[PDB]
Amino acid sequence: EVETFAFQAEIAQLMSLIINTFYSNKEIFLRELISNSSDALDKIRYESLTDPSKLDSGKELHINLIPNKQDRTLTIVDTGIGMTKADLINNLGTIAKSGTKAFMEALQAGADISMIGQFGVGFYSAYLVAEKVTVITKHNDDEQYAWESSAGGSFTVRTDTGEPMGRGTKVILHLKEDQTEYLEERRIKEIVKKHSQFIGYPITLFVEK
Ligand SMILES: COc1cc(Nc2cc(-n3c(C)cc4c3CC(C)(C)CC4=O)ccc2C(N)=O)cc(OC)c1OC
């Protein structure tokens, strides 16, 4: 069973701006998604200090970047806190609404899209490079879910029947036809070094084939 939901107006607006605005510095999407992963990893790590059993679903705290040229996808995988159904549908969206408002005000005042992260809505920078984003996530004490959106004002959530993840999140970027450079090892290495060099978790760039 697949449930379909409408984005709140502000998020739909944000996604349209990201998709429609001419802005060449698209590579910033990667640091934003890695920053989401890092924050998620911080969260499970801190929680585990008071409840060590929260790591029964996996001790290792890390990030993998997986390019797939056949599928034309770049996947960002982490073993962070993951997201409940409520996190996916309601709660992160509520925070993103107020973040969007501040971001759009800042843009009018002369800020640029690369500053999106300061407003807590950096996830949506995925749409600079992706025609569709799929999010597979597993939080402790909840089911594995798949969230998906190609924008257009709606997203879906279903319970996932793919490979079980233990705990964490996979963000699968179905890349735009003209954005396949982000499948190249050298290009990913370049971006991580430039923007994500001090992330406090191992980042493994998988190689193709
Ligand atoms: C930044 O803080 C947090 C991030 C996350 N996780 C994440 C959240 C997002 N994220 C954020 C910040 C906003 C949004 C998302 C993903 C979405 C599909 C729910 C759409 C959205 O509006 C993306 C990736 C992860 C990830 N890699 O785990 C979970 C949290 O707690 C369950 C949390 O603490 C509030």
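We number chain A the way Swiss-Prot does; in order, the residues shown are 16-224.
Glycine is treated like the rest: Cβ placed from N, Cα and C.
What Swiss-Prot records for this protein:
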type	residues	note
MUTAGEN	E47 to A	Strong ATP-binding. Strong interaction with HSF1, HIF1A, ERBB2, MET, KEAP1 and RHOBTB2. No effect on interaction with TSC1
MUTAGEN	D93 to A	Impaired ATP-binding. Strong interaction with HIF1A, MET, KEAP1 and RHOBTB2. Loss of interaction with HSF1 and ERBB2. Los of interaction with TSC1
MUTAGEN	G97 to D	Abolishes ATPase activity
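The structure, with features from Swiss-Prot marked on it.
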residue	record	CB count, 10 Å
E47	mutagenesis position	21
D93	mutagenesis position	28
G97	mutagenesis position	25
Secondary-structure category, per DSSP, in which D93 (mutagenesis position) falls: strand
Distance [Cα-Cα, Å, rounded] between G97 (mutagenesis position) and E47 (mutagenesis position): 16
Rounded inter-Cα distance in Å - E47 (mutagenesis position), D93 (mutagenesis position): 14
